[PDB]
Amino acid sequence: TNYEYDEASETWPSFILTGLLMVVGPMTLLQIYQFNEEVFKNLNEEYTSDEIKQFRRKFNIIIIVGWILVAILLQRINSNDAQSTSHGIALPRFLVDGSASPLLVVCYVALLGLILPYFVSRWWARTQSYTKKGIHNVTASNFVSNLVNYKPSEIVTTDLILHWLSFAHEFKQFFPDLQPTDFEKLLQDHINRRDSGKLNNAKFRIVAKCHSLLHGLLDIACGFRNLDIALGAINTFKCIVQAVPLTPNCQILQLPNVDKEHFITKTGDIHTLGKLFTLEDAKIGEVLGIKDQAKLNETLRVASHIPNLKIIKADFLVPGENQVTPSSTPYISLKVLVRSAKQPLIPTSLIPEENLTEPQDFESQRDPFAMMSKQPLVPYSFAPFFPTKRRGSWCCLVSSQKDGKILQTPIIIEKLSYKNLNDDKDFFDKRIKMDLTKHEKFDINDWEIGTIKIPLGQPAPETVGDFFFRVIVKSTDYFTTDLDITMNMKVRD
Amino acid sequence: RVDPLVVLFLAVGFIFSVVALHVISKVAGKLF
Amino acid sequence: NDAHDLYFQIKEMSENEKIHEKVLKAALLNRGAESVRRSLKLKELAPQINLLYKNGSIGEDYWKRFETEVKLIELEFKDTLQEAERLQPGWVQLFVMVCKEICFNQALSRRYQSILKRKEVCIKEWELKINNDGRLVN
Amino acid sequence: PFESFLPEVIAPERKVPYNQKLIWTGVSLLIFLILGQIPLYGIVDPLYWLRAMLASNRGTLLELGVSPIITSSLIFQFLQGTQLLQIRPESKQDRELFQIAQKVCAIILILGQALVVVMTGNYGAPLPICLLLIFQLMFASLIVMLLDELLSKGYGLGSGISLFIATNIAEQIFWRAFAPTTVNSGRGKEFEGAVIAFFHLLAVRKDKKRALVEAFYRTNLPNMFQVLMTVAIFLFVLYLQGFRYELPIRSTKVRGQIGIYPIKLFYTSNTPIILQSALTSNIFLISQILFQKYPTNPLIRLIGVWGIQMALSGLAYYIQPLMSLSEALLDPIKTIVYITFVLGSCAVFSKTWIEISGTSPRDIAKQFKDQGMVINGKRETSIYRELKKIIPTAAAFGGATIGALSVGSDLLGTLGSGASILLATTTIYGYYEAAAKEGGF
Amino acid sequence: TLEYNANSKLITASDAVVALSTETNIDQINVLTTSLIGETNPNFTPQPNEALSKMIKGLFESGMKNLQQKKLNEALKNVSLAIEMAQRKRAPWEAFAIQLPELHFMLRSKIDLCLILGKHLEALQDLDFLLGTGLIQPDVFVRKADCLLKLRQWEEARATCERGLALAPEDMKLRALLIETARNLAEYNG
Amino acid sequence: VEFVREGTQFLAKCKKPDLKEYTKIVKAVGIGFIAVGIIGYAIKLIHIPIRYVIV
């Protein structure tokens, strides 16, 4: 109707009090009301360079102001003095009839014409330039274009994938002054642990951004059903994470304090962690050439705490049935044993056969991944040269064995138990060689067997026979012992 | 043929032209 | 990234330097083989590209650009066939098959020639100490 | 079938993520709401029920609202239900022709409704001003139908009509609570909002033991008791939405597909209450019209008599909803007959709706036969016999509990009608469950 | 930029810095020109040449005869010369389905001879080419795993053994090779 | 009278949502409903002085 504004400043104070209380109260209420051991979260900062710490570092009052405003308006109202129906409004009078009568309408039309359409258009153009994976559209376009006119003759190495990554469009936004060749030089300096001198704050940024780029490249390569590029991508990710050039004997060069000029020239037979641990604790230090017990303990604790895998039972499963049937949708079930490079081999027969079988219950066979989703996350990696802090990650990708083409997008698992690695069960050493299975502290039920399940994404063939597959589970932070297995589905009907 | 941003632009332009016509007819009486 | 402009460069050189006629037919066969290879590659990549696009990992303009390249390749191949007919009378039904053959032949030739470089890549990657005669000296 | 070249928005080729969908839903809602607050320019019978139900308000660019779209949709729904359209799913050209015919009839009915409301409305008989006023609402109608098409194409969480209805319902609810408007009738200025006047009386009256009970009853204006009651009923209806029967299913064509076929308690939630409301609306409309036209008649006095307005001493008197507990304790027979009728109505409505809309247990059994899915521990020829033991009882009980919730809300005096609250809750719960089963933040 | 010779009719790029694809196309065009120079008929048929095949067969027989003479060194040189001649002096417009089998049949003998002599890396590369160009047979995986184990590469050795077993798991040699690779890798690790 | 029996049997056979799911449901729906209502209220409130000044 014909409203009557507050011309005595007696009604809008109460309305403002209500509007402010309804927003402060819940905030005050909320404020009043409100698993996997990581051994590296401590030793990481002890070996990370200070130039990296500086990079990692550099790159509620609403309640109080609302309360004091409520107090001010309450005192203001308390200082105030105060048939047909007369309608009115609560807003003050000068807000509509004073000298600022056109100010409100011009502010409103401005907020409608400039702030809304311009910001909506900018947000739309930004959210359209991005892919669902998390990379820019130009970067994905470059990756696809480079994978299309890719001669199968050239063998993929780390240098070629770095050359590809240097064409990332997101690096130009970070630094419009640098060129792709500069990015290649920076990444080479990072891998070979070479000092850029002045562009260190750019090298750190590009290395930090390389993660999502390599994941996008891996996804695209698996999409094109190409295996060499995927393997090279995971190996390059390992190389960039650990800041160590890809060599035959690199699992031992990823250690914190080793001198290559001494190690390579001295020994030529120690290639993996196990052959290293075969030697005594003093011979290890004498070979590595560090001769510092206070510092040898650190590298011994690191090299005895990165995870090596080993399968216990690998086979296909169909949820709700017992055998692989023609034109059915099975999934891949893996039983891995996360062990350190120090523990001897535990025979398969010692497993109590209870941890390997799958419970056949409707709540369980409705979604076989709910049981996997209960495992704790993986700890922080030992990446002394990677700028940010990362959690480990395991990339499980499956290919066929008829021709050798990847037949699904790569699955990236993150949940796993490293309980078999804690410093409590250290009596299980390879050097004791006294059948440590028959030990007074050995109990086969204490070793936890993590599980990994990969949905197949493609149905079984309509024919009848054995069809072979290949499952690869490579690490993404260390140079550990990976998985390279073959499995065949015995379609029998 | 038509994009969503085209629709938003048409709607906002229509509302803007309506409010402009209103304010013009209002100021016409005050000026003349 | 193609030999399409190379044949045009040869053609423009023909009218000025009085080049031989056979080199023109050679460049023509080369362009035809390249067109055949690119058409086959696009035909084999269409399903995977479409799958990646429907999955939402390739962008929206790239699908349009690819669909445009599909018909651009056909236009280029038809123009190459027309040029071949212009150059030699009644020389079309043989042109397609000789291009189809030289495509795979030069593909195999490149794949074989690449092993001369591929041989040292693995040496550098695995730090092998190989003396003469290709034997290992550990 | 015909030839047609008219503008339309194109659907995206790829799935739209959750955030891009949510932001677009919010922006479309903002535009649709701003369209409902700006009045026309050339301006110089009140039906609050239709304007409150069909998302329309008089004197604004949104006076037509979603009524023109909903009319065409209902017309084509009836034409498809009567099997006269003989729509065949084996061809997509017929579907596209039907979808474009939807728009080409919606626009013509928009023209007709606009012309009739202009030539008959109280705006005034006295040409360029009339043409400009016509074009304003014309362009507004095209804008709102295009926005609905956008929200339905995939850029939005769901349909547009139901969303706008739910938003208008929520807005009526919020306005019945935080209304800044005041009324001065002898005693003084008093806010027309619950919380606003509540805090105002708590502050300025300087008598807590009296101001609290004075602001809690408020026999004339909404109070704290109504707010507490409506939020409690909202929470209870929420808790009632999770009720469902999960029967185990498996596949026989492609072995190894284990899932659950959920059967909620509110099987056809939105339909029975809205059909009952429309029926009662037409009923009392006809009763009032015939009582105003005919002064007195035996059958007119039998069907309904109106007095102090309200109906009394007639059949239309029994169908009227109860105001509060006082009218409940006044005539217990009236309460009994009204409750029995309002429950049986929703019951038979749920039954006929699940039988007509193609979700009968026979149709569901046929659909299982098509998909090949079977029950876990039963046979093939038993799925229909089992669905007959679940679907009808579930539908009847859902209709009954919906009726009971509506009448309880209407009796206990909520801020809004129970039908509106339930409709908004269902419309939002649908979006929630869709975003859950699809996967989004 | 590019130059055109007169007496040789071979196109060479006059630029000092030239791209790789351009170089490949230039060499291919040179090959096409030098083949069209020899082939006289304008409407050439994809039917392969006869005298060229006879010369290739003669060189191959000269290489193979050295096996009966127990001369294992010059046989490799003769086989390599025959393969290079068949790869060079054959015009690309000859039949693919006829040039491919001859190359495979000669390269298999070259593989066996190079493996017998003691050269392992060239053998591994030849097997890699032959396996990537479209021949997947259990007669190749055995030699590939043998070469990989000889040049100390155990992971790919086990991978190739598994890929071979995934085709004919009834083989009596692939299982032994897998067992040997497993033992060697167990020593490599423990 | 058997109607309430069938109803209570159907209810006892249904799956009632527990606390951990009910809290997520109520949180999501409350955020949605309140974000709708506050936007509607702001739109209906701000346009009153605009409607008075302009018109």
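Numbers in chain D come straight from Swiss-Prot, and the residues shown are 12-55, 61-142, 147-328, 336-468, in order.
Per the header of the entry, the method used was electron microscopy, 4.0 Å.
In case you wondered, yes, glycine gets a Cβ from its N, Cα and C as well.
Copied over from Swiss-Prot, here are the features:
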type: MUTAGEN; residues: D:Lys273 to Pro or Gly; note: Severe growth defect
type: MUTAGEN; residues: D:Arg275 to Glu, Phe or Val; note: Severe growth defect; lowers SRP-dependent and SRP-independent translocation
type: MUTAGEN; residues: D:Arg275 to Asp, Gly, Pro, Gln or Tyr; note: Severe growth defect
type: MUTAGEN; residues: D:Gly276 to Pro; note: Severe growth defect
type: MUTAGEN; residues: D:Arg406 to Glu; note: Severe growth defect; lowers SRP-dependent and SRP-independent translocation
type: MUTAGEN; residues: D:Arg406 to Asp; note: Severe growth defect; lowers SRP-dependent translocation
*asked:* Distance between the Cα atoms of D:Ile328 and D:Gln336, in Å as an integer, please; the 7 residues between them are unmodelled.
replied: 5
*Given 5 residues with no model between D:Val55 and D:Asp61, what whole-number C-alpha distance in angstrom do these ends have?*
16
*At the level of the C-alpha atoms, what whole-angstrom distance separates D:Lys273 (mutagenesis position) and D:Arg406 (mutagenesis position)?*
15
*Rounded to the nearest angstrom, how far is the Cα of D:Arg406 (mutagenesis position) from the Cα of D:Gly276 (mutagenesis position)?*
17
*Determine the straight-line distance, in Å, between the Cα atoms of D:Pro142 and D:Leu147, where 4 intervening residues lack coordinates; round to a whole number.*
7
*In whole Å, note down how far the CA of D:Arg275 (mutagenesis position) lies from the CA of D:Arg406 (mutagenesis position).*
16
*asked:* With DSSP assignments reduced to helix, strand and coil, which class does D:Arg275 (mutagenesis position) get?
replied: coil
_Fewest-neighbour residue among mutagenesis positions, criterion Cβ within 10 Å, set D:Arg275, D:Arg406_ = D:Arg406
*mutagenesis positions compared (D:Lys273, D:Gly276) - the one with the fewest other Cβ atoms within 10 Å*: D:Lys273
